[PDB]
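> One structure, as structure tokens, below. Some questions next.
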2 protein chains.
Amino acid sequence: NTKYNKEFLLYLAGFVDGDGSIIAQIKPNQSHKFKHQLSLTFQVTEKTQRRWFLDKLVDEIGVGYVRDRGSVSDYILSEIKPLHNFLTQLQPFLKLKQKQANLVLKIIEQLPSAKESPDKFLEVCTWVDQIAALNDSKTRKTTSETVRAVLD
Amino acid sequence: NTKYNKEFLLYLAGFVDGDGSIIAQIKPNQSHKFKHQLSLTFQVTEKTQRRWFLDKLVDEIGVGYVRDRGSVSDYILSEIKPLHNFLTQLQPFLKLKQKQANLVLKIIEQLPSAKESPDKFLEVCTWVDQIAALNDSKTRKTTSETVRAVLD
DNA sequence: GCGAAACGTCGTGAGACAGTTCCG
DNA sequence: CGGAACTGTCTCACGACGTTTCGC
């Protein structure tokens, strides 16, 4: 848990707004409370030849990894706790994704209760419909509704 | 000849590096001595759904304009004088496009004595080649070599 | 049972030029 | 005759999720 240089956040808030992404997801899983996994993700992608930029971030941010997928590379940050600490100091400098950052940031803060009640789960399980709304979704295939149908 | 707030440049440079582009071209024009216009363009592309961001930009930068290519839109800035003043103050903040920038500045500076000796001209066409090299060039024709049809 | 890397993919939403006017 | 406006689009470079894998 740390605080980063105001100027690093300012510039990174710019790069995240451009070629960046703040994803929320309801990954359906068995070994998991109600058959689904509550997953939160922060990523930045770029041409593999410019991979260094991403690798740099792994060093500066202090967490997360970088992966290869063809003619492109990605920086992945999903450690729910340091994710909360990161989306904490950067959420203000955002301009195009400030909305969908908070929700993510305001779901973790309630993730323990999640499991609890199905009408307590669905709750959170909605925000992750909002964010998905705010982004530019085009291949979504699992919503609160599909997990509404958790009727046994 | 306005100066900007650092918190605006630090962030815009981040953006620019993300969904931005710093072009330079040899538009073959029939008027013009050597029959080739040197053109420089600063621009930022975005889905017409978020053009209010491109507009505040026009207002924030104090110069330039927005266009409409249907689904996406751009913020265009070509006037040399303004272009030179903007690109001088953003330059120390860019990270993946900081060079390309400088070559544009350099060019601007030589633009005048650039159409003196046919050879002092090709030297700048080279400043240009260098630039498209730094970009993700994919559909370019007229180069410093294409121009070799002037020495004759 | 949880959270967490590790691995794959659709369909753009951006980017880096080319062309051809319009003033003055 | 130099310089922006208006205008046209080819080719990726992204953004945004999708099934796998599994020990702590």
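Note that chain B is numbered according to Swiss-Prot, with residues 2-153 shown in order.
Method reported for this entry: X-ray crystallography, 2.9 Å.
Just so you know, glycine gets a Cβ as well, placed from its N, Cα and C.
Swiss-Prot feature annotations, pasted as is:
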BINDING   B:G19, B:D20  Mg(2+) 1 binding site
MUTAGEN   B:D20 to A, L or N  Loss of catalytic activity. Reduced affinity for DNA
BINDING   B:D20  Mg(2+) 2 binding site
MUTAGEN   B:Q26 to A or C  Alters the specificity of the endonuclease
MUTAGEN   B:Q44 to A, C, T, V or W  Alters the specificity of the endonuclease
MUTAGEN   B:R68 to A  Loss of activity
MUTAGEN   B:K98 to R  Strongly reduced affinity for DNA. No effect on catalytic activity
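What's the neighbourhood like for these features in this structure?
Every protein chain considered, the tally of other Cβ atoms within 10 Å of the Cβ of B:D20 (mutagenesis position) stands at 19.
Around the Cβ of B:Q26 (mutagenesis position), the same chain contributes B:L39, B:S40, B:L41, B:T42, B:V129, B:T143, each under 8 angstroms and 6 or more positions distant in sequence.
Of all Cβ atoms in the protein chains displayed, 19 besides its own lie within 10 Å of the Cβ of B:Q44 (mutagenesis position). Classification of B:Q44 (mutagenesis position) by DSSP places it within a strand.
Cβ neighbour count for B:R68 (mutagenesis position): 12 (other Cβ atoms within 10 Å of its Cβ, all protein chains included).
Here the Cβ of B:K98 (mutagenesis position) has 20 other Cβ atoms within 10 Å, regardless of which shown protein chain they belong to. In the three-state DSSP scheme, B:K98 (mutagenesis position) is classed as coil.
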> Between C-alpha atoms, which of these mutagenesis positions comes nearest to B:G19 (Mg(2+) 1 binding site): B:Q44, B:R68, B:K98?
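Closest by Cα distance to B:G19 (Mg(2+) 1 binding site) among the mutagenesis positions B:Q44, B:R68, B:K98: B:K98.
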> So if the criterion is CB under 8 Å to a CB of chain A, which of the mutagenesis positions B:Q26, B:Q44, B:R68, B:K98 qualify?
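Listed mutagenesis positions meeting the cut-off: none at all.
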> Under a three-state reduction of DSSP output, how is B:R68 (mutagenesis position) classified: helix, strand, or coil?
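It is in a strand.
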> For B:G19 (Mg(2+) 1 binding site), list the number of other Cβ atoms lying within 10 Å of its Cβ atom.
19
> Rounded to the nearest angstrom, how far is the Cα of B:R68 (mutagenesis position) from the Cα of B:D20 (mutagenesis position)?
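Spelling it out, the Cα of B:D20 (mutagenesis position) and the Cα of B:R68 (mutagenesis position) are 16 Å apart.
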